[PDB]
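Encoded as structure tokens, the structure appears first; notes follow it.
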Amino acid sequence: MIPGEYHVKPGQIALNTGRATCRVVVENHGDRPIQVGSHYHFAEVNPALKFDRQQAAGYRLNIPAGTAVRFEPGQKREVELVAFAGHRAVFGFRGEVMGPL
Amino acid sequence: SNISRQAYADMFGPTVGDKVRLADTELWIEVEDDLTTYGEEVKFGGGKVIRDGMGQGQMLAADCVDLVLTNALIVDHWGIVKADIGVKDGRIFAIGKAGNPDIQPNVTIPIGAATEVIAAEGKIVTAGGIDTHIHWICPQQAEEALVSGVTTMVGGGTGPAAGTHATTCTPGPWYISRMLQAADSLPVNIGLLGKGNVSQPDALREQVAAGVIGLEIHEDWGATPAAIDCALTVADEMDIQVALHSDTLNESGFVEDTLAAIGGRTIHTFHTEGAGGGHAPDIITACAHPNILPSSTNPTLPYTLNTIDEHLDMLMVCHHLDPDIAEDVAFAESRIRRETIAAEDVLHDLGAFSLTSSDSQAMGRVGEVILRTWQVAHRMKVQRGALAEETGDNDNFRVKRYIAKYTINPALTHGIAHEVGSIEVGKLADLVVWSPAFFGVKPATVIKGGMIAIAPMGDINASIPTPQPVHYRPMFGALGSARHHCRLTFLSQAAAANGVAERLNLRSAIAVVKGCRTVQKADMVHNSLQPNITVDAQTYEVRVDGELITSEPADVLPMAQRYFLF
Amino acid sequence: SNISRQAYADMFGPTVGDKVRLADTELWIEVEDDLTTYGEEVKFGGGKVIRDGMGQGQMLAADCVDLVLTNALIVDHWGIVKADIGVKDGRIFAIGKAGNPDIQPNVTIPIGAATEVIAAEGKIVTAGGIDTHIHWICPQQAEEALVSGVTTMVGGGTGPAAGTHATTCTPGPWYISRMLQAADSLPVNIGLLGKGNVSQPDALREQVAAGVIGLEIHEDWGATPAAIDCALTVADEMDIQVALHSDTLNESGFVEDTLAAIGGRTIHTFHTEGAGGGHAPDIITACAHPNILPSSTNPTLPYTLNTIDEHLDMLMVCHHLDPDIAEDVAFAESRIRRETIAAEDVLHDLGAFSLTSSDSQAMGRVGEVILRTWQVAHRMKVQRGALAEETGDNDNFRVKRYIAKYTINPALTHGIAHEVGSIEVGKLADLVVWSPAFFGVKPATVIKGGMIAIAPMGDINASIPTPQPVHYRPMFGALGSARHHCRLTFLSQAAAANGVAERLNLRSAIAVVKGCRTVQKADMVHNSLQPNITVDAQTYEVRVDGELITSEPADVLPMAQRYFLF
Amino acid sequence: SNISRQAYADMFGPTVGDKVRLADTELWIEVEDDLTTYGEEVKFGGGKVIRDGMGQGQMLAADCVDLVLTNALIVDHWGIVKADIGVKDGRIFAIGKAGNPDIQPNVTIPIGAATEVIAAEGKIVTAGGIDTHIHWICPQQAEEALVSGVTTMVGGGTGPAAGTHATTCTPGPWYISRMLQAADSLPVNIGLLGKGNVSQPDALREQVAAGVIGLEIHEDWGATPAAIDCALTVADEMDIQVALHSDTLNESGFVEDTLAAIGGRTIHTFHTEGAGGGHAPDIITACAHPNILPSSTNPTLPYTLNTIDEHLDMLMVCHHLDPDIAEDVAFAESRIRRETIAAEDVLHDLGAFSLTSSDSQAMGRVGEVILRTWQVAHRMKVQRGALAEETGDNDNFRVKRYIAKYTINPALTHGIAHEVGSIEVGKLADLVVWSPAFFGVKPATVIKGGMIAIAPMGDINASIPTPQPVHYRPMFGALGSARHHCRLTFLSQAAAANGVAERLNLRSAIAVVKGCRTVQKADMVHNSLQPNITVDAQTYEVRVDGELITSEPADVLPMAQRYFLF
Amino acid sequence: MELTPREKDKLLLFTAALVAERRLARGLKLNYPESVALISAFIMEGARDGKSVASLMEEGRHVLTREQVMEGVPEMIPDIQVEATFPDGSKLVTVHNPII
Amino acid sequence: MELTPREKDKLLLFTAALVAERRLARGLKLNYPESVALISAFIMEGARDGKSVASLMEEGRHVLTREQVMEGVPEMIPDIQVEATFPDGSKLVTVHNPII
């Protein structure tokens, strides 16, 4: 007996289903680590991360909400992106779009 | 991508199909629905989702909520679901999916710069309790009650005076005015009851016009058919509620005479089992009538090994009886019957009794209304198994039936359901956050009117709020003017019209009662059973349709020694 | 029918002829009269008398009292009688026979639906005490004083500042305004004293116009004949009182010079014995004059074995003296004299000293004014026997003489007797209920303005209010707006006219002082003796009509170790 | 006549040339000047100087001060001198020589009948501290802070909600209005910060118009260049301050990008060392810029043996991070660097860091801002010796440099220096009296607006205020209306114009912020150094002009175990 | 711990009892508040141990005798009441004439 | 003494610990609040003694075992935190999974 214990049924949860995705190879050219959040507009991340910014337009990381992908200096890795939804209007970040798309 | 169910529950709390144990009881709930879109859940913290342009939008204050309770597991009479809760203007705005419509799908609760966040992932959220049997013996009761999870208190009294020790009557215009003024200082919603024991209508009307939302007929002030009829006549014309404590002595007649005097008119019967007062030994038969809204006081809930031993002396002190006067003690074994005490538990499980209350410091414990209601549910599951209404392998229906007893039903009974009683849009944001392991025992957060009024707090000088000693301390929602803005003083329609609030210079928000006369047994959510119940005059045995109703006394209960220091 | 006296006392309390012991002292009181009609006493509880149509009537609120204290044993300067007390509009309505005129005989205090009940059978009821020597060193003093049974506090100060540590002066318009505002937060009636040590009248008038009801002349601020005359001139024109703490140093002259400066004008001499301040070593001779209203501070009451040992260091700290400076310690043995300390007790028993006070936290104990007054009465009965005025085999007269010292006399001295000071119709309902075994030590109920402000309260979560731990907790009468409505801030007639209350936005009820100049020694109830007293300049011996006045130091006292945890 | 220096110090406190040790540290101060006239010092007590016609005059209230602090040893950024302090209308009237112009020479602070006295001989008097990094997690923080000597608190929050746990943002109009109302109940001056993390200006303007005096940009809400620019644009037009907590994750760019976004505009960088948040690992390089006003939070002050061990878990709880999520813990060793922690101490000693704050209950200790600032000064003297600016054999300059960090500088940074921050004529009388042995640890008296708000108090029932137990208790300055009159709620110029105070019905005195945009590093009193500082990306070593900046971890500190019970 | 007001209130009772317990140990005759605190604390621990209400109503009368308390004290305490968390929840223990 | 609010607050912890300490002595299986108070008090005294934060983070896990507490209690306490005045000022001690 454990007070307030859960009895989670086994299985998996499929995240962000039915949405466009794309894979991109990214490399950290900076001398300091860079960590990117799940809902951050990837196309506007730290300029030290070299990748096809054009492809990542209107996309975010296809990872569970609240998690992140870290890039140590000089690190190179392929990540998967998932398209923004809702109004598909990007406001903020580095201020490169500030509107729909 | 993909995430396992276990990891998912650890991050955002349980989802559809997952079950959760209530404290250390045998009651299990199962998430019936989840309003989120997988992968789009909002979370707060360093590098999380709720950040500018991401989970937070660019809308103005008027277009977003003031407070959002993320990933909450709602337990209410209407469902046990997973959702985000939006709070705006001190009231429940919506139950849905929170976020930023700019980049997220299905957002119904918009988060913007003007939005505060309460992380409810892994917690159970419920409406604040409502205790309709408070004796204002001391102001300290409000804090005790608030800490337990009760956000509204209905009753009466003037302090530690004999009248209040035994009854919940706030006698007359002067004391009513005084208590209404004193109420602005308390962090709970309040409504007062006046003394309804009089056979002259104008004496009652004055009190209602003074501000009370109900009248109590108590045998200590004489619960005669004449007084009962008088109070009910005035109640019928002023749309206020009547609470009864019948003639235990059978001095003016038996239970059937009292029922006759009531004449099918709406009335709330206090401690219907009888231990706390009522025609000996069959006042319990009242729960069979359509116009009766029956409640229990907590010392008899649930039937345990020490229940009887304790009552004998508790009764005396409360009602100012003399242990040396034969007649004063003679009606002890007449008021305390193992038979009705055992039956009461079952009648609750069946939906025959619709409310639970305390009867604070007058044969009741103010901080144990929620705690004892769940102990009954536990003992009933253990002894009787699943309810005929249960579906699936959970106790979901039993949980909805019991939570309604100290939430929506007390609210319907006193004509305040339009303001509080449940987690529904438009209602005041009186919410309680519970950790599953402390459900019904010790709350994580108590919200009043959209502001946290009390919560456990650690070392004030610590680097974080978690270090010991951790104990309940008043928060901003319980401070001066913020308090006034987050609490409600319920008045009678007459008092509101007379300008009582302006005359007494009340500082809190005002709410008016209505619909007290139209409610009936059938309106009690999940507790509308009108059983063909009888009580044997000699043996005191309770029978429904001829079958014997009874239960066994518990030796050990959950939500007891595992949680309390004393 | 018939009932034995013993059974009767057990039910309704003692009646005519019965005697009661005061706490654990040797003082016995005897019921002088009973206003009831045997067989018609009102009692509250299940199946008792106060019920609709029986002991409770059908009258409207305007025709019945708000509160009734049933079967009370009143102990006041005017009598020791048994009666019901009626309270209406926060004021004492009547002292008589309560009930329902419809069926009961001789009812003078009508009970109706609007009436609350306090059961006083077997209890002693007295007026709230009045301490006229408070140093507002800290706000916590009000609660301490209220718990002891004192409902009115007169004095001055601004908090823990040097000036307030030594004196009771609230210096100037700004601090006076600040303290008047802060007073609304305290559950006791309050009146402030300003600094009267100035030789420029306008400096005093401003203070009186600012709101003070008196001025204190303190030697620490220079108690010169010039200052004394100045303060008395302004007092005479503004109808406020002057409290004196004369020149111990004899710097400007001896006691006869101070008396000369007073010029037969009314004045209240603080701690007239001298230990707390005053011309060394004969300030005590002041009690012989008609214009002098003499009081004692409590540390010297009564003379005990440890009295002297304790004073030496207490004096230093209070008046900011330096134990290394010869001149600062030299006037220790000059201010602390066993001779005058012993005599003071007797002079009280004789009615030469008319008041007792504390001198809170500046050579006085705020919660021990009542307690020590009775200890003196006990020690005096023990040492000197019955007073020449006693009648019957009781200490009734001695009890009336001593209770007047901390009730009606302090009220007459400060011009507030029209509002408080005794249990008389029309006066504010500041009452204290005592259990005979705890009389003068720990109150059962403390009522302010008709509402219980503080009382012992047990486990807030208990089924009754009696379970441990039981300790004093604030009640509704001490809460926000209810408090304002139940307390009085006394202003000077000038301040009231100037609209000070409206300008400072005071929330409490306002009362005005009057009759401070016209009171004289002969007006002090039961304490009007003007003895031909002398003090030997060398030996410090006190003599009245040549006879030596003295007493023995107590080794053990009642109302001490049997009641206190520490 | 003549008196020896030692005897003189024992009577009136130290004079020119005398040195005093600060608590149990190695810091010594030397009286630089004395404004008295030898032989004419004012002293209060029985037979002392402050008496009618002597040290007290005949002037009316308008011509004398309300309060005088006699023989005080002032320690402020401008000097360490001996003088009397005059307080009038709740504000500092003058710093000079108090007395009676009628008989004394050089009196600049007149004492009359309307003057209260606080004896400060032998005590150190300082301005009240100002903490500009408060998380309103609970109302109890105000008392804790007040007791330590901080009289003004700037920050934000709504109570124990996730958002406030991590940030100091009071989200939107509703919560801002609620907190402004709740502020009237707190005994400290208050100013609120809103959530500045938005890329839509109108969302910020509403908040400023609602009443906030600043906006916080926190990485938990997304500290992006877009948000930063937005907040600074609005700040520039509304004359409010911006507090930053940069992007530790380097998600949007590195420190140079954030600096680029700031664009040379005024901004206050929170916990500039980085442990509490900021670009890893070089946010500390910000202190080199003219537009940056850098402060430290207290857990890293000073560098001790247990500093690191403690931070790892403190960080997690505060920012809602998950110890199981690799990425959430990965940035632990990135945020907690022994290298920057050690350097921070030195940068403070050099004047590179200009402020110290707490970061209450979110990686900071509310009652230890003053205490830790002095511990740093001690450790720096011990390790580095005298500062290049020191003159004479004392630490006077180092004391002025460090006291400015939690007094005048925080005030200049938030545009409130015109009201508080230092002991200067015209400023609010927020003063703290310290006994040299408890300096920086436990205050003797805490004055707010000219009234003592809190101080140590002994047995309430004692004959003097000194008997045990002695602990901090609320005084009159912290009571109801007196409190309102002695505290200030700072509003934005816009809110003041909009009539927010009248609409919310605020009861306290209102003050408006101004000059937040014009302040720069060079304006920070004694802390204007802009060093050529660099941080090695790999080793984390901090260098100024190529030289390595570092310090050793303390094993034992003063103002610790010798003073605290726990 | 999450101590509620009632739990913190009982800590006052416990502590008051520590005072009495020590004085009794020195061989002093206990006064009124000391006696009440001592007997009350006893009952609370009885409940913690799992003893029944009925047992405590009896045992509580054997904690202190008339010769261990000051004169008049036994008569100043016609009964003692205290509530505690028994295995079956909070219950009230009433001890009549605890000191004989 | 000049006790600040934080010092008075810790007296509540100390006292709560005296209760637990006595019950454990009687051989009772401690409950949730008793366990937290007992382990917390231990750490505070460790700091008073001059032990380092690192040492206490370890020692705190050896105060009570799974067999000395009620069922479910170990899982109700994933960690314990308390601050105290070490020789080098106030520090935070976090003990993870104190009961095993």
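Chain C uses Swiss-Prot numbers throughout; the residues present, in order, are 2-567.
Heads up, header says this was done by X-ray crystallography, 2.2 Å.
Every residue gets a Cβ built from N, Cα and C, even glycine.
As recorded in Swiss-Prot:
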type: MUTAGEN; residues: C:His136 to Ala; note: Abrogates activity and reduces binding to nickel ions
type: MUTAGEN; residues: C:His219 to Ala; note: Reduces activity 500-fold and increases KM 1000-fold. Resistant to inactivation by diethylpyrocarbonate and iodoacetamide
type: MUTAGEN; residues: C:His219 to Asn or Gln; note: Increases KM 100-fold; optimum pH is 6
type: BINDING; residues: C:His219; note: substrate binding site
type: MUTAGEN; residues: C:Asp221 to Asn; note: Reduces activity 50-fold
type: MUTAGEN; residues: C:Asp221 to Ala; note: Reduces activity 1000-fold and increases KM 10-fold
type: MUTAGEN; residues: C:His246 to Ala; note: Abrogates activity and reduces binding to nickel ions
type: MUTAGEN; residues: C:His312 to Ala; note: Enhances thermal stability above 50 degrees Celsius
type: MUTAGEN; residues: C:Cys319 to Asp; note: Reduces activity 20-fold, but increases KM only 1.9-fold; optimum pH is 5.2. Reduces binding of nickel ions. Resistant to inactivation by iodoacetamide
type: MUTAGEN; residues: C:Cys319 to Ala; note: Reduces activity 2-fold, but increases KM only 1.7-fold; optimum pH is 6.7. Reduces binding of nickel ions. Resistant to inactivation by iodoacetamide
type: MUTAGEN; residues: C:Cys319 to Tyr; note: Abrogates activity
type: MUTAGEN; residues: C:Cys319 to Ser; note: Reduces activity 3000-fold, but increases KM only 3.9-fold; optimum pH is 5.2. Reduces binding of nickel ions. Resistant to inactivation by iodoacetamide
type: MUTAGEN; residues: C:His320 to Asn or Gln; note: Reduces activity 100000-fold, but increases KM only 3-fold
type: MUTAGEN; residues: C:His320 to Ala; note: Reduces activity 100000-fold, but increases KM only 3-fold; optimum pH is 6.75. Resistant to inactivation by diethylpyrocarbonate and iodoacetamide
type: ACT_SITE; residues: C:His320; note: active site, proton donor
type: MUTAGEN; residues: C:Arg336 to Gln; note: Reduces activity 10000-fold, but has no effect on KM
Cα-nearest neighbour of C:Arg336 (mutagenesis position) within the listed mutagenesis positions, C:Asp221, C:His246, C:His312, C:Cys319 = C:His312
Cα-Cα separation of C:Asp221 (mutagenesis position) and C:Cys319 (mutagenesis position), in Å?
-> 11
Measuring Cα to Cα, how many angstrom lie between C:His246 (mutagenesis position) and C:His320 (mutagenesis position)?
-> 12
Can you list which of the mutagenesis positions C:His136, C:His219, C:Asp221, C:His312, C:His320, C:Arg336 come closer than 8 Å to chain D, going by CB to CB distance?
-> C:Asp221, C:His320
Taking each of the mutagenesis positions C:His320, C:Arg336 in turn and counting other Cβ atoms within 10 Å of its Cβ, which one has the fewest?
-> C:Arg336
C:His219 (mutagenesis position) and C:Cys319 (mutagenesis position), distance between Cα atoms, whole Å = 13
Min neighbour Cβ count (10 Å) across mutagenesis positions C:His136, C:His219, C:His246, C:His312 flags C:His312
C:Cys319 (mutagenesis position), number of other Cβ atoms within 10 Å = 26
Provide the number of Cβ atoms within 10 Å of the Cβ of C:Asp221 (mutagenesis position), excluding the reference atom itself.
-> 25
Quick one: pull the CA-CA distance for C:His136 (mutagenesis position) versus C:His219 (mutagenesis position), whole Å only.
-> 13
